Amino acid sequence: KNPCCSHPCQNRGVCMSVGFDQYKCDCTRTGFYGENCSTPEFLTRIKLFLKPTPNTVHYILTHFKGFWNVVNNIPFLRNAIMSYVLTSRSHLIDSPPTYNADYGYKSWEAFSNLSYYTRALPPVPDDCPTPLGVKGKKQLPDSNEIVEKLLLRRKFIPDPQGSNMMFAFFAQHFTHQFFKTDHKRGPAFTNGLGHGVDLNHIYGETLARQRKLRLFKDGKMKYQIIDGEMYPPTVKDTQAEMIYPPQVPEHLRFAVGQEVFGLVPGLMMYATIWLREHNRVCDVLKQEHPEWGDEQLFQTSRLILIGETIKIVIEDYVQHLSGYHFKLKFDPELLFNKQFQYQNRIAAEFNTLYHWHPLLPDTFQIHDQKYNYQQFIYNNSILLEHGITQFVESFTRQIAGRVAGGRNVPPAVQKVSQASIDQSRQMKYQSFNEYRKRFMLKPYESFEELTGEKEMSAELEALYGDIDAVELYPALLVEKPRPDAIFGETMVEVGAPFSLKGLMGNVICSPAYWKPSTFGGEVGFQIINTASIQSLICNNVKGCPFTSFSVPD
Amino acid sequence: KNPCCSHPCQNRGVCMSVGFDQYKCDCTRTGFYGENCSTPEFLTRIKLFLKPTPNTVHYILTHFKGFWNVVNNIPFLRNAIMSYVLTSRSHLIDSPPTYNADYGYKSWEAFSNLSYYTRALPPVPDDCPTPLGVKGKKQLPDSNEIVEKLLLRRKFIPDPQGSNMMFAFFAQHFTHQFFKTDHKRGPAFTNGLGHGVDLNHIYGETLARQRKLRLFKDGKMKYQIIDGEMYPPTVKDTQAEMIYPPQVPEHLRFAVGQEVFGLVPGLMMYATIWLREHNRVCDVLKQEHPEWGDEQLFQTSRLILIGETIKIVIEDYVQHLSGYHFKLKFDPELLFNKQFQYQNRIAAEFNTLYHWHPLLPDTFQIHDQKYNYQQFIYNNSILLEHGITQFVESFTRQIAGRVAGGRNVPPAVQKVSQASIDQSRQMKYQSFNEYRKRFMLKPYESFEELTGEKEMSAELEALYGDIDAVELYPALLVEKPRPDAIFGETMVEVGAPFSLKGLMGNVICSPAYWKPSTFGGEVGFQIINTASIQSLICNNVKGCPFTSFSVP
Ligand SMILES: *[C@@H]1O[C@H](CO)[C@@H](O[C@@H]2O[C@H](CO)[C@@H](O[C@H]3O[C@H](CO)[C@@H](O[C@H]4O[C@H](CO)[C@@H](O)[C@H](O)[C@@H]4O)[C@H](O)[C@@H]3O)[C@H](O)[C@H]2NC(C)=O)[C@H](O)[C@H]1NC(C)=O
Ligand code: COH
Ligand code: COH
Ligand SMILES: *[C@@H]1O[C@H](CO)[C@@H](O[C@@H]2O[C@H](CO)[C@@H](O[C@H]3O[C@H](CO)[C@@H](O)[C@H](O)[C@@H]3O)[C@H](O)[C@H]2NC(C)=O)[C@H](O)[C@H]1NC(C)=O
Ligand SMILES: CCCCCCCCO[C@@H]1O[C@H](CO)[C@@H](O)[C@H](O)[C@H]1O
Ligand SMILES: *[C@@H]1O[C@H](CO)[C@@H](O)[C@H](O)[C@H]1NC(C)=O
Ligand SMILES: *[C@@H]1O[C@H](CO)[C@@H](O)[C@H](O)[C@H]1NC(C)=O
Ligand SMILES: *[C@@H]1O[C@H](CO)[C@@H](O)[C@H](O)[C@H]1NC(C)=O
Ligand SMILES: O=C(O)c1ccccc1O
Ligand SMILES: O=C(O)c1ccccc1O
């Protein structure tokens with residue numbers, strides 16, 4: 001019935017019903033006119049003709065290494081390039097945010113209610129001819145059949161880019177401070193009201209929890225000392241609730257900022273390292289400020305660690321997955337002369353696309369031991385047996401799975417993968433092709449074009465019938481990867497805007513915050529601008545083991 | 001003992017303690033350098049030497065009537081001028097926000113906790129030589145003594161700008177959506193978590209309260225018809241709680257968004273009027289969109305009303321207030337090629353400077369009747385007796401009191417005035433002069449310079465001893481008014497940045513929102529862009545009485 005069900009408005013124009021039988025497109029500031037915002041005004045024809053395709057730009061960034069080695073070493077060029085990267089990427093994000101699961105039109109409820117994920121595309125209206133709008137069959141395919149035929153791993157497919165378990169667990173640990181789906185009320189809702197990198201997965205989401213985890217001496221967080229090494233405190237000692245199955249003995253019930261980080265020893269590894277880092281920075285600041293009290297020591301350490309996080313994400317983590325010969329830079333000053341909003345709201349689609357379960361290995365190799373999922377899960381004694389050093393050394397050397405390219409989701413997390421499909425349907429996601437359009441990509445014209453292959457594409461056809469009916473999550477995981485890359489085109493072109501906006505949008509990157517006095521002075525400031533994944537481990541892990549997000553060659 | 005107690009860092013530098021006896025100034029992006037951020041850069045001392053005083057800028061805007069009168073009618077020039085007015089003001093506001101009453105250094109707790117008012121200036125550190133830091137006497141003067149000698153009305157002083165009761169109640173009604181002090185917690189905390197113009201004083205602060213006030217038909221808000229006229233619903237009906245004394249009977253306990261608007265019939269008047277406007281807009285939107293449901297009709301009406309509010313506040317309210325010949329313009333597009341943050345956090349100091357009690361008259365005159373405070377307070381019964389039309393006609397013609405110049409606070413609200421001073425001290429406000437500097441104003445060199453007068457300046461020296469020890473709130477009320485103006489310069493040069501930032505920083509003013517589809521098409525969009533205080537009354541008040549913010 002609803003005339004906007006066909007999504008007729010192109011190029012980010014806004015659809016609106018005008019009576020029962022008609023719609024109107026609001027083309028305001030799209031760069032297009034016409035009844036569907038599909039006629040480029042003169043200046044847009046210029047930009048469009050000159051705009052190089054993402055696969056073209058990816059090629060340039062991933063070749064000509066000698067050229068990039070020069071660019072990387074003349075700050076003016078490196079600054080200029082990193083700047084354009086930042087501004088052109090984040091330009092694709094609505095800020096202040098707009099839609100959520102319950103509102104396909106602008107509303108104060110959608111704007112102001114922080115309990116919702118925001119939405120990059122509005123939900124499909126409730127009464128449309130087909131679940132995605134007007135394209136596809138009256139009912140979407142069985143999600144289980146989708147997972148089995150297209151997603152489930154037959155043979156482990158290693159990541160060609162060489163991503164390891166340090167990468168995989170960093171990704172899980174980092175993103176779960178802002179992907180905290182509140183399933184008690186629905187997939188549309190989040191428990192992370194900071195909607196960004198606030199490090200609540202270390203410090204706790206609420207003040208009450210933070211007070212349970214803090215030592216209230218020297219700004220430090222509570223800990224226990226096992227084998228001369230520092231670990232998180234217990235649930236018993238903190239009264240900070242955690243999710244642990246009954247059979248987990250209480251001395252192994254570690255208490256950390258995020259309730260679920262006891263699920264995997266890989267997560268508890270990072271929680272332990274970051275906890276050490278907090279108390280390390282406390283020691284540094286106390287030496288620099290012996291007049292300071294516990295509260296200021298705590299708050300300043302937190303701000304610094306937020307800065308470390310952001311620095312490491314851009315210059316080690318995003319750097320790794322990009323494959324760029326160009327050296328990414330964390331530098332808030334790049335935006336001080338640019339139009340940029342220092343705020344962000346976590347999008348549900350960003351959550352969906354970050355469901356990188358194919359990364360997970362068939363078993364976890366630590367030292368000379370292999371653990372299946374039954375053995376690894378909720379087993380902190382594994383962490384204690386080997387220690388963090390061995391954990392880093394092993395995880396640095398174990399390869400992760402390729403995310404794109406299909407058929408690499410471990411059967412152990414089958415239902416998780418199916419849930420991603422089901423929940424996206426509950427939240428009335430639009431199609432994969434609509435999301436490509438939303439981020440200035442050409443929609444795929446056929447199933448074979450999407451996969452670059454004849455087998456899986458054929459399965460997609462028999463299930464979906466129309467290429468415009470393929471859903472966001474499955475299509476991201478079966479898309480043709482870029483040459484020897486972990487991801488396909490759409491993952492990166494949709495992902496990076498969400499990510500870079502979230503990172504640079506952080507309040508500490510704003511002019512009023514980005515100054516030495518915010519971080520306790522010059523020494524504190526320096527801790528941020530010299531941070532790396534290697535330094536994070538070297539400072540907090542015994543023996544200073546080598547580490548990296550890729551397996552050594 | 002705190003080295004930063006003297007507020008050594010000038011020009012918005014950041015003080016930090018380095019050891020028990022030493023400090024360091026962070027002069028980053030101040031445009032200054034040196035130990036105390038006192039020495040200007042070349043670029044800045046040039047910009048400094050050629051930037052005119054606000055008193056000069058004020059004169060220019062308040063004279064040359066003939067010149068401005070043609071400027072107002074050339075859209076290009078009006079836009080350019082309005083564009084600068086916006087950008088210069090707002091740049092004085094830290095955004096994203098920084099300090100609050102509990103944090104004199106930047107912290108995640110200060111940034112993220114919305115239950116606090118933010119602070120334009122950090123609190124005086126606890127362990128300090130004097131309550132204000134370093135200057136002044138060991139103990140501040142008795143707050144009641146300040147009120148009595150300097151603030152209490154001895155004889156009504158009318159506003160020379162002619163502000164009326166329509167103005168005074170608009171001011172109170174509009175600001176009390178974002179000045180909602182959580183007194184149970186402390187003066188440092190707010191119940192207005194939206195921190196701006198969200199019209200929670202109409203729709204309620206929470207979804208739960210909103211659903212008690214809504215009708216869930218045609219997007220409308222609940223109401224009752226009394227003597228053929230639309231009035232807010234009751235507490236009995238909505239179950240939305242209100243603050244009323246037991247003396248008020250059930251049928252007179254009107255329920256509106258803001259819990260305290262039962263206190264004053266002038267507030268309930270505006271509540272009623274804005275209620276009617278909402279339902280009026282629903283009717284318009286329904287004619288345009290027969291296909292729309294109740295929920296979309298409600299939300300779109302709300303967005304439109306937010307727009308009407310910002311429009312009316314800038315082009316009528318701040319316009320009257322300013323006394324400018326230039327016609328201020330509400331136009332979000334003026335900022336689309338400027339750097340500007342569409343976010344805001346309500347400053348405690350913004351709350352304090354808005355304590356404009358001297359506006360209040362000796363009595364309230366509705367038609368042939370006069371009511372003292374005791375009779376007027378919580379009296380919905382006399383709202384029904386006269387009706388909104390009569391309320392508007394009367395309020396338009398009754399003059400308000402002058403806010404600056406001292407000694408014009410109604411004795412009836414004496415202890416409110418004292419509470420304003422006490423709460424300032426509880427929140428550890430810095431001195432008036434520090435706040436002058438904070439907003440790029442020359443500090444006052446003497447008491448006499450502050451009042452331009454001999455008698456009150458003498459009392460201030462007896463009480464405070466040092467000009468650098470005078471507190472923000474009393475100084476604002478005794479400051480030498482601008483000529484024939486309601487305010488002195490400090491009220492304006494501090495208040496306008498808070499105010500314009502919070503107006504233009506509203507989400508509907510952002511590029512993603514400022515478009516006709518947001519408001520249901522051009523018909524809805526046009527409701528915003530042609531709204532005024534006179535049209536708001538003509539549309540929703542029987543008889544379409546003339547109305548203004550100044551007396552006829
Ligand atoms: C952000 O959006 C969320 C999703 O809409 C909001 O969560 C929802 O909040 C509502 C309202 O608090 C809650 O509904 C409530 O329904 C009952 C009435 O509708 C209420 O019980 C009432 O019983 C009597 C009337 O029925 C009345 O006399 C009594 O005083 C109660 O008022 C019941 O307790 C229930 O809580 C939804 O359950 C909730 N939904 C979800 C999925 O969480 C959230 O509030 C929004 N946040 C903000 C700040 O507005
Ligand atoms: C790199 C990303 C990554 C990794 C490595 C990872 C590794 C692992 C892992 C390793 C041993 C296990 C047992 C799980 C198991 C789960 N994951 Co992930 N997950 C990841 C990204 C996500 C995200 C993102 C969500 C949903 C976020 C939310 O809303 O809470 C998720 C959801 C889940 C859920 C809840 C289902 C749902 O929210 O729909 C389970 C259970 N999973 N995952
Ligand atoms: C802006 C103009 C204005 C007007 C016209 C006005 C008119 C009136 C009025 C009759 C019309 C009465 C009976 C009062 C009485 C009060 N006002 Co005002 N007030 C005004 C501005 C304010 C502000 C601002 C606050 C503090 C708001 C907050 O924190 O909630 C305030 C606070 C109060 C308080 C709270 C006391 C405290 O602890 O601070 C009382 C009582 N008053 N006021
Ligand atoms: C914003 O900051 C507020 C001020 O710190 C904070 O309010 C404080 O909240 C804590 C909750 O942990 C309360 O702590 C006490 O609460 C009860 C009752 O006493 C006890 O069971 C606790 O153990 C503890 O003693 C404080 O009373 C409360 N303080 C005030 C002045 O309200 C808010 O919680 C902060 N907001 C957010 C979102 O974190
Ligand atoms: C309502 C009157 C105030 C009562 C409190 C008395 C405090 C001292 O009030 C005195 O009042 C005089 C009136 O013109 C002033 O000239 C004096 O300067 C003032 O100190
Ligand atoms: C957890 O790991 C320990 C070894 O560290 C092992 O002995 C134990 O059986 C494991 N728990 C399981 C497999 O449930
Ligand atoms: C800086 O301020 C301090 C405040 O005590 C003052 O004593 C000192 O002379 C000033 N120094 C300079 C270089 O301005
Ligand atoms: C309101 O009306 C008159 C004022 O003259 C007074 O007699 C009456 O008691 C007042 N009622 C309330 C509830 O204040
Ligand atoms: O930064 C990216 O390129 C990116 C892409 C996809 C998902 C998460 C990401 O950080
Ligand atoms: O708009 C102003 O100039 C102003 C000044 C002081 C207080 C509130 C205000 O809106």
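Residue 1 is the first one shown; counting continues down the chain.
Structure determined by X-ray crystallography, 2.4 Å.
Note: Cβ is positioned from N, Cα and C throughout, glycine not excepted.
Around B:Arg89 (substrate binding site), the C-beta neighbours below 8 angstroms that are at least 6 residues distant in the chain are B:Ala496, B:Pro497, B:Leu500, B:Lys501. Swiss-Prot lists B:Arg89, B:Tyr324 with the feature substrate binding site, giving similarity to another entry as the kind of evidence.
When other Cβ atoms within 10 Å of the Cβ of B:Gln172 (mutagenesis position) are tallied across all protein chains shown, the result is 20. In the three-state DSSP assignment, the secondary structure recorded for B:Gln172 (mutagenesis position) is helix. Under its mutagenesis entries, Swiss-Prot includes B:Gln172 to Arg (Swiss-Prot position 189) with the note: Impairs two-electron hydroperoxide reduction and cyclooxygenase activity.
Here Swiss-Prot notes a mutagenesis experiment, B:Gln172 to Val (Swiss-Prot position 189), with the remark: Impairs two-electron hydroperoxide reduction.
Where Swiss-Prot documents B:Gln172 to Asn (Swiss-Prot position 189) as a mutagenesis experiment, the accompanying text is: Increases two-electron hydroperoxide reduction. Has no effect on cyclooxygenase activity.
Within 10 Å of the Cβ of B:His176 (mutagenesis position) there are 20 other Cβ atoms, across all protein chains. For the mutagenesis experiment B:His176 to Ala (Swiss-Prot position 193), the note given by Swiss-Prot reads: Reduces two-electron hydroperoxide reduction and cyclooxygenase activity. Catalyzes predominantly one-electron hydroperoxide reduction.
The active site, proton acceptor annotation in Swiss-Prot covers B:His176.
Mapped onto three states, the DSSP output places B:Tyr354 (active site, for cyclooxygenase activity) in coil. Shown in sequence order, B:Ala171, B:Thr175, B:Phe179, B:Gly495 are the residues of the chain, 6+ apart in sequence, with a C-beta less than 8 angstroms from the C-beta of B:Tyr354 (active site, for cyclooxygenase activity). Per Swiss-Prot, the feature active site, for cyclooxygenase activity maps to B:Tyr354.
Annotation comment: Swiss-Prot describes B:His357 as heme b binding site. Around B:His357 (heme b binding site), the same-chain residues at least 6 positions away in sequence with a Cβ under 8 Å from its Cβ are B:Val409, B:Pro410, B:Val413, B:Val416, B:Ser417.
Sequence-distant contacts of B:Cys509 (mutagenesis position), defined by Cβ-Cβ distance under 8 angstroms and a gap of at least six in the same chain, are B:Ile310, B:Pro332, B:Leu335, B:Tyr342, B:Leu503. Swiss-Prot documents B:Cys509 to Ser (Swiss-Prot position 526) as a published mutagenesis change and attaches the note Prevents activation by nitric oxid (NO).
Counting only same-chain residues six or more apart in sequence, the Cβ atoms lying under 8 angstroms from the Cβ of B:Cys538 (mutagenesis position) belong to B:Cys544, B:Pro545. Here the residue is the original one, but Swiss-Prot notes a mutagenesis experiment at this spot, B:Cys538 to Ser (Swiss-Prot position 555): Abolishes enzyme activity.
Secondary structure from DSSP puts B:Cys544 (mutagenesis position) in coil. Listed in Swiss-Prot is the mutagenesis experiment B:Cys544 to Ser (Swiss-Prot position 561), annotated as follows: Does not affect activation by nitric oxid (NO).
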Rounded distance in angstrom between the Cα atoms of B:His176 (mutagenesis position) and B:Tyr324 (substrate binding site):
26
In angstrom units, rounded to an integer, how far apart are the Cα atoms of B:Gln172 (mutagenesis position) and B:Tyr324 (substrate binding site)?
22
Which number gives the other C-beta atoms within 10 angstroms of the C-beta of B:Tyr324 (substrate binding site), all protein chains shown included?
16
Return one of helix, strand or coil for B:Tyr324 (substrate binding site), based on DSSP.
coil
Among all the protein chains here, how many other CB atoms are within 10 A of the CB of B:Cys544 (mutagenesis position)?
14
